[PDB]
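To keep things clear, I will list the structure first and then write my remarks on it.
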Amino acid sequence: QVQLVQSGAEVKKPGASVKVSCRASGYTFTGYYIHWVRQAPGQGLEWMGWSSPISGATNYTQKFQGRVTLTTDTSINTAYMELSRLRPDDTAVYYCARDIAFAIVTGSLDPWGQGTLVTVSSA
Amino acid sequence: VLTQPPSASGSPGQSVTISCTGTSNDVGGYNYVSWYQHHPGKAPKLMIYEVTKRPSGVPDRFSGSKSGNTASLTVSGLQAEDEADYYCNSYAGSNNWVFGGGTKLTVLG
Amino acid sequence: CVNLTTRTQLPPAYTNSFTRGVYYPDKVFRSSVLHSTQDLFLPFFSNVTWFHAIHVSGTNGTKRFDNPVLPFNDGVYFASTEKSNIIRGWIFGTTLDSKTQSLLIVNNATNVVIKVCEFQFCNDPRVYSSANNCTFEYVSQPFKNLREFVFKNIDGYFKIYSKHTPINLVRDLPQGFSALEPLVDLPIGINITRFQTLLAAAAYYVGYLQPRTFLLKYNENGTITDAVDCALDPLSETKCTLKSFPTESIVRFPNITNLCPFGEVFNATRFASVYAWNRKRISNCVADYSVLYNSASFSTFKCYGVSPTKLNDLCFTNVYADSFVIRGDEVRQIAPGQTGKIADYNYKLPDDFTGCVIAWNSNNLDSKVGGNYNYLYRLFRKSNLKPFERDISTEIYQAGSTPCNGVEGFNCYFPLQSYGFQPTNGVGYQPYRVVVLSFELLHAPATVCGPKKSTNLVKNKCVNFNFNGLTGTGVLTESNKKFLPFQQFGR
Ligand SMILES: *[C@@H]1O[C@H](CO[C@@H]2O[C@@H](C)[C@@H](O)[C@@H](O)[C@@H]2O)[C@@H](O[C@@H]2O[C@H](CO)[C@@H](O)[C@H](O)[C@H]2NC(C)=O)[C@H](O)[C@H]1NC(C)=O
Ligand SMILES: *[C@@H]1O[C@H](CO[C@@H]2O[C@@H](C)[C@@H](O)[C@@H](O)[C@@H]2O)[C@@H](O[C@@H]2O[C@H](CO)[C@@H](O)[C@H](O)[C@H]2NC(C)=O)[C@H](O)[C@H]1NC(C)=O
Ligand SMILES: *[C@@H]1O[C@H](CO[C@@H]2O[C@@H](C)[C@@H](O)[C@@H](O)[C@@H]2O)[C@@H](O[C@@H]2O[C@H](CO)[C@@H](O)[C@H](O)[C@H]2NC(C)=O)[C@H](O)[C@H]1NC(C)=O
Ligand SMILES: *[C@@H]1O[C@H](CO)[C@@H](O[C@@H]2O[C@H](CO)[C@@H](O)[C@H](O)[C@H]2NC(C)=O)[C@H](O)[C@H]1NC(C)=O
Ligand SMILES: *[C@@H]1O[C@H](CO)[C@@H](O[C@@H]2O[C@H](CO)[C@@H](O)[C@H](O)[C@H]2NC(C)=O)[C@H](O)[C@H]1NC(C)=O
Ligand SMILES: *[C@@H]1O[C@H](CO)[C@@H](O[C@@H]2O[C@H](CO)[C@@H](O)[C@H](O)[C@H]2NC(C)=O)[C@H](O)[C@H]1NC(C)=O
């Protein structure tokens, strides 16, 4: 049925870039905007930004304007997000969430994937 | 951003209210508030969306409303399986949205 | 647009054209007859003009160029005497610049080209500056000695007659006589009132046609040997007045030569998406529709105001074909006035539409397990569509108070969506192709027609007959008469 599968874990170093993938099975891929969300360990959730699989238009949040990119390969049903130049304090978990509208940005995020764990340290 | 109480207690059977206080043009501007339930580790799950509308699978025991600049949830009936925390979201403005801190729900069970 | 004008302008140069310019009025064979006709001829002993465009001027100089447009009154007689291939062709039209479809006649040393298109001629015809959508084309063999042409245009028909006679005596028009045999009978339907010649010292004579009453003398084999013009003298007027100096059926029609190219639209592979439907124009063909219905590959062959098994004996002027691919249960939306959004946001039909509709199945051709995603259809728009309108504009459709300035966001949306095709579906979501045929006709000679028959000529049993429209009854037999090799029947 309607399923999203997210990629595996990742450990990087300061000054490096990371890129994660989210794959959709079930529904017809084009026709639902996709949001990304980040959860810090022990803190609250925050919003990352959204992308569209039909046109390519994309938008971010106000603070994450510089070092974030995110694309959609509408042939093998996947969407990628890359964050570059990570400070060591950006250890968190990333989720891909699907909207439930039809060619509209509405915001009821369901279903969610599983969640990647990213670790960046100077070791 | 916005916030809400960070603590709450409960007992089996009875009902409690959990709030989310809105700002000038965060909650009271447009009607897109939604609330989620977050188990320890897995993904969230929709508890309520867009005013008080509810998907299929969640029972009627959940409810909600918007008192101008305040959103709320009330659970009239407790099965002790709901111990995790909850989050409130709304259209902040300019294609950018905001979540909330979260509120742990405590049962005496 | 070279500037090679010379500005000499020496008009007056006239010469007598006498006993010159009598053609064959119509395609019949008559022997030893004195016929009388009332038609457009050149008056005997008249004044024709002697254009001398290129000329070797006085000492230390050779430059003049004054070939202007001339009035095309009722037809023209054009005579040339050149030792080489110096003149090449003509241009005909009303204003000659993107207002009326002009006509171009040119030729190589080995090929001739006639084309009717909306030209924008430059000045002093490397000849034109642009070309656009247009109608007709044609190719055949190319057209001292003397060459004479006669140009007529009547009833949406352009007729050209020609003759080549060798002389070497003087530059003037010889005394003597020679008829002009028919050459070309193009259907175009445009209107013409001015013309201009083109060449690549040049001299040609031009004269104008008038309605008169001629008397013609056909000899033993069917060649006009002599003629006399009425209304010239009392003598010739008297010459004119005195007129002296069943068992079965048979149908036989020509071969079936020019088949019509319906093997392209019904056989191609990259048809369209729903909102960018093509439009193919078909003309000048013999179209047989019986091959289509029997093909048994179709599952929807409805019609409107044609009565399919009646049309085969009809001729129209233009036929258009549209083609695209839509989802399954919308073939019931390509019809007279209806609305299921695909009748009023992508494609729209007129109420009094006269055409036909086609729909295959294409389950096993556009299938993709992942999803084809390549077919788009429109979803948002403010106003409906009048018949036969295309919109390939991907503008962002506003749906709120604030102008978004071309930003796909909260209230500004994208107006297109993609069909998700796949093989695990069933009928009703599988892709059906659609081809729509439309017929039109107006004030023009017909080109598209059905194929006529033939019925195994029998000659020795005295029966009916219909030879290409010359219906009758009688006994048929073989003869020894030799026609001229363009005449049809002899009365
Ligand atoms: C992300 O989206 C914002 C749009 O914010 C609002 O969106 C609409 C509701 C409309 O009302 C906009 O005017 C709002 O600002 C984009 O910000 C705008 O971008 C263009 C060019 O800079 C222009 O309309 C405004 O100047 C911007 N408005 C601002 C900055 O408040 C922003 O560009 C989008 N992000 C990207 C990467 O394109
Ligand atoms: C009209 O057709 C007949 C015969 O039908 C066909 O014509 C050919 C063009 C080709 O398509 C073949 O399949 C058929 O022959 C033509 O009659 C032919 O005439 C030539 C002339 O000498 C003769 O050699 C052939 O034997 C004839 N055909 C047969 C079957 O005997 C006829 O010429 C066609 N009409 C015109 C105007 O050419
Ligand atoms: C459109 O194509 C069909 C398919 O036939 C084949 O098409 C090509 C792939 C090529 O291989 C052709 O030689 C094939 O004929 C056409 O259907 C055929 O029609 C002819 C004419 O009567 C018939 O003899 C064949 O048996 C038909 N074959 C099949 C498979 O149906 C069809 O005619 C084509 N469209 C048009 C307008 O002619
Ligand atoms: C027309 O043909 C006749 C020749 O038959 C010529 O007409 C002469 O015209 C000039 C002036 O126009 C007169 O002075 C003569 O009297 C005319 N002669 C005759 C016999 O008509 C002339 O060659 C041609 N052109 C014109 C303009 O008439
Ligand atoms: C002759 O005129 C034609 C058309 O004006 C020129 O184009 C040729 O047309 C013939 C028609 O059968 C083709 O076979 C040739 O291939 C065309 N030529 C080219 C270059 O495409 C043609 O160039 C002219 N000259 C000759 C010598 O044919
Ligand atoms: C009418 O046509 C016939 C046949 O085409 C001509 O008869 C031939 O004429 C040529 C040239 O005069 C002779 O060489 C042949 O011997 C003639 N054939 C026969 C069978 O007699 C006839 O000449 C033509 N008429 C005219 C006036 O030219």
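Here Swiss-Prot sets the residue numbers for chain C, with the shown residues being 15-139, 158-175, 187-243, 262-306, 322-567 in order.
Positions of Cβ are set from backbone N, Cα and C atoms, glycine also.
What Swiss-Prot lists as domain 'BetaCoV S1-CTD' is C:334-527.
Listed in Swiss-Prot is the natural variant C:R102 to I, annotated as follows: In strain: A23.1. The Cβ of C:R102 (variant position) has 15 other Cβ atoms within 10 Å, all protein chains considered.
Here Swiss-Prot describes C:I210 to V as a natural variant; the accompanying note says: In strain: Omicron/BA.2.75. Counting only same-chain residues at least 6 apart in sequence, those with a Cβ under 8 Å from the Cβ of C:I210 (variant position) are C:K187, C:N188, C:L189, C:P217.
Cβ neighbours within 10 Å of C:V213 (variant position), excluding its own Cβ and spanning all shown chains: 7. Here Swiss-Prot describes C:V213 to G as a natural variant; the accompanying note says: In strain: Omicron/BA.2, Omicron/BA.2.12.1, Omicron/BA.2.75, Omicron/BA.4, Omicron/BA.5, Omicron/BQ.1.1.
Taken residue by residue with DSSP, C:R346 (variant position) is part of neither helix nor strand, so it is coil. Other Cβ atoms within 10 Å of the Cβ of C:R346 (variant position) number 5 in total over all chains. Quoting Swiss-Prot on the natural variant C:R346 to T: In strain: Omicron/BQ.1.1, Omicron/XBB.1.5, Omicron/EG.5.1.
The annotation that Swiss-Prot gives for the naturally occurring variant C:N460 to K reads: In strain: Omicron/BA.2.75, Omicron/BQ.1.1, Omicron/XBB.1.5, Omicron/EG.5.1. With a cut-off of 8 Å between CB atoms and residues at least 6 apart in sequence, the same chain places C:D420, C:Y421, C:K424 near C:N460 (variant position), listed in sequence order.
If you draw a 10 Å sphere around the CB of C:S477 (variant position), it holds 6 other CB atoms from the protein chains shown. While the structure shown retains the original residue, Swiss-Prot records the natural variant C:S477 to N with this note: In strain: 20A.EU2, Iota/B.1.526, Omicron/BA.1, Omicron/BA.2, Omicron/BA.2.12.1, Omicron/BA.2.75, Omicron/BA.4, Omicron/BA.5, Omicron/BQ.1.1, Omicron/XBB.1.5, Omicron/EG.5.1.
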The variant positions listed are C:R102, C:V213, C:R346; by CA-CA distance, the one closest to C:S477 (variant position) is C:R346
For C:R102 (variant position) and C:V213 (variant position), the CA-to-CA distance in whole Å is 23
Between C:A243 and C:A262 the deposited chain skips 18 residues, and the Cα-to-Cα distance in Å rounds to 12
For C:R346 (variant position) and C:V213 (variant position), the CA-to-CA distance in whole Å is 65
